[PDB]
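Some notes on the structure that comes next.
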Amino acid sequence: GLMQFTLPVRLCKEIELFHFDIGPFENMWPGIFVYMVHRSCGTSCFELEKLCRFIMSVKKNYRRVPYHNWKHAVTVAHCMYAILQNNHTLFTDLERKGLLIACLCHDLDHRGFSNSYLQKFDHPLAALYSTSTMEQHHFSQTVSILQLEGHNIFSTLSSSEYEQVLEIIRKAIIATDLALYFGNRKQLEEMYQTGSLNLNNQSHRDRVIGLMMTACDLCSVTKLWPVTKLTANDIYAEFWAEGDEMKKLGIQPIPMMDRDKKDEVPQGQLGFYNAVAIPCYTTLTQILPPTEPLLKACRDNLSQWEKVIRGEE
Ligand SMILES: O=C(Nc1ccnn1-c1ccccn1)c1nc(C2CC2)ccc1Nc1cncnc1
Ligand SMILES: [Cl-]
Ligand SMILES: [Mg+2]
Ligand SMILES: [Zn+2]
């Protein structure tokens, strides 16, 4: 084990920045993930042949959708790598192992439709899982892939460690259900402003990981303006396809899903940054101060959407 993963000089420097873009070459994203696992966790965390097989099976179970795709999985994992590297003392061995995997797997088999669409559509998954429908499916896909021959990347753990890391992965994946994030964030806010927040308490760790998962999931709003602006076209391409499908069920979609309301997108982004993204990163900065650059870049993007609304660009 004296073959080590390296990146070209510009990726080696810029991968440490919260606002790194992983680029348009798909065939380099497996290498970037392994590199992040090797520096984040260690070169000994995983057997390379099992990890490589796991990564390729995960890639094959993401779909060709505009936003919730393979590129989003790796991007979310990289934001988690940055949080882990800038808070290295706060996490256990199992948390480092589970969290990069949770992030790579968190939207497995996404079709670009919300839990709401699956309910209104009466999709079979909505019968199997009444709440966090898609997020329960993604976890179930993660478990199927882990049960494929040659894919048990946790084979060096004891039974009880394996079980714990799969419980970290399950809870991290359920927490990417944005309907759960409002509650979780309000609870961490109270806990922080009263001084009861305690990282030796497992239920509090769970809440902090939950919040890290939302931060990583939304991290597209924390890139430099030209990345953030281009990735918004991709999320809206999904939203408008879901609103089309709502219209096909005879249901008026919510405004952000109506492609006839395309001109109100800038006002939509403000609403989202003020109600969801800014509070999300403010709280995360309060709990993990070295994540400040996520909040900063999010503020800068909010500032850019305000410039668009006043016709300055
Ligand atoms: O824009 C987003 N949502 C949204 C638009 C209007 N209202 N609104 C909203 C309000 C309340 C609740 C939920 N969504 C958005 N949503 C999400 C996850 C699906 C929720 C992830 C990223 C997103 N944006 C984005 C922007 N720039 C670059 N990449 C991504
Ligand atoms: Cl879609
Ligand atoms: Mg999701
Ligand atoms: Zn996601």
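All residue numbers given for chain A refer to Swiss-Prot; the residues shown span 724-1036 in order.
Positions of Cβ are set from backbone N, Cα and C atoms, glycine also.
Residues annotated as active site, proton donor in Swiss-Prot: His791. In sequence order, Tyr785, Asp830, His833, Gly835, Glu961 make up the list of same-chain residues 6 or more apart from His791 (active site, proton donor) whose Cβ falls under 8 Å from its Cβ.
Cβ environment of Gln992 (3',5'-cyclic GMP binding site): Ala955, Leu1025, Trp1028 lie under 8 Å away, each six or more residues apart in the same chain. Residues or ranges marked as 3',5'-cyclic GMP binding site in Swiss-Prot: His791, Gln992.
Secondary structure at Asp830 (mutagenesis position), taken from DSSP and collapsed to helix, strand or coil, is coil. Per Swiss-Prot, the feature divalent metal cation 1 binding site maps to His795, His829, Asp830, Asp940.
According to Swiss-Prot, the feature divalent metal cation 2 binding site maps to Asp830, an assignment based on experimental evidence.
While the structure shown retains the original residue, Swiss-Prot records the mutagenesis experiment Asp830 to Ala with this note: Loss of activity and of zinc binding.
Under mutagenesis, Swiss-Prot gives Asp830 to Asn with this note: Reduces activity 1000-fold.
Between the listed recorded positions, namely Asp830, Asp940, the fewest other CB atoms within 10 angstroms of a CB are found at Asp940. Listed in sequence order, the residues of the same chain lying 6 or more apart from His829 (divalent metal cation 1 binding site) and placing their CB within less than 8 Å of its CB are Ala796, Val799, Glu858, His861, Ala895, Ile896, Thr899, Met936, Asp940.
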